[PDB]
Amino acid sequence: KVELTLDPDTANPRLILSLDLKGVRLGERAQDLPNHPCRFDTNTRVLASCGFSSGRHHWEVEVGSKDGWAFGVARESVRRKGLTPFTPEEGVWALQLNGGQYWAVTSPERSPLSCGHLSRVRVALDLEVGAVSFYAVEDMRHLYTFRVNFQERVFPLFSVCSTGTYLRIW
Ligand SMILES: COc1ccc(-c2ccc3c(c2)C(=O)N([C@@H](Cc2ccccc2)C(=O)N[C@@H](CCC(N)=O)C(=O)O)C3)cn1
């Protein structure tokens, strides 16, 4: 349904975006970019260039096998400057691969998923229902849903905090 690209102006300056602005990995060295207000200056995050205020949208995300990624959605007002917590209260609703386990990033304790190995995941954002849902593409098996009372523009969110993993809008 939606054709997203990663917004380079939002990306932490250590992130490396592929030529087509669909893939993201982490570099060791910070690239020299202007510190625009929208840019995440500390946490390893990037948003898509397009966000959603209403309706039902979906996209798919190819995921690395190694630890260090999280993705889902973020409210537009998610803090860009400073070190932020990666939590629903701070405006991020995401799955994560960390410690060899898949998680829904619930607070104050993350929720472990029993879903087996993931390769590509569909993200379904419904702003009339008030939910963001994740499915393993191979059989559209439901992984997790956050129900949320979204009341602003919601952006696709990606984060990569290890040099050994990646995400790709696919
Ligand atoms: C030479 O090789 C490397 C490898 C990694 C890094 C690097 C650079 C910057 C960050 C980190 C690592 C790092 O871990 N960062 C966390 C936040 C944090 C800050 C300080 C101390 C500990 C943690 C971060 O942003 N975490 C993610 C969590 C979501 C996810 N992706 O799972 C987030 O909040 O978006 C930020 C530098 N050089």
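What you see of chain A is 341-510, where the numbers are those given in Swiss-Prot.
Each Cβ is built from the backbone N, Cα and C atoms, and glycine gets one as well.
According to Swiss-Prot, the protein carries these features:
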- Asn383 to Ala: Complete loss of substrate binding (MUTAGEN)
- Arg385 to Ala: Complete loss of substrate binding (MUTAGEN)
- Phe426 to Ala: Complete loss of substrate binding (MUTAGEN)
- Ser499 to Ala: Complete loss of interaction with GYG1 (MUTAGEN)
- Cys501 to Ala: Complete loss of interaction with GYG1 (MUTAGEN)
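Swiss-Prot feature annotations superimposed on the structure.
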| residue | record | DSSP class |
| --- | --- | --- |
| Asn383 | mutagenesis position | coil |
| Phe426 | mutagenesis position | coil |
| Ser499 | mutagenesis position | strand |
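Cβ-based neighbour count (10 Å, all protein chains) for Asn383 (mutagenesis position) stands at 18. In this structure, the C-alpha atom of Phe426 (mutagenesis position) lies 9 angstrom from that of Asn383 (mutagenesis position). Here the CA atom of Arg385 (mutagenesis position) lies 8 Å from the CA atom of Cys501 (mutagenesis position). Straight-line distance linking the Cα atoms of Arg385 (mutagenesis position) and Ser499 (mutagenesis position), rounded to a whole number, equals 4 Å. Note: the Cα of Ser499 (mutagenesis position) and the Cα of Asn383 (mutagenesis position) are spaced 8 Å from each other. Cβ-based neighbour count (10 Å, all protein chains) for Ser499 (mutagenesis position) stands at 24.
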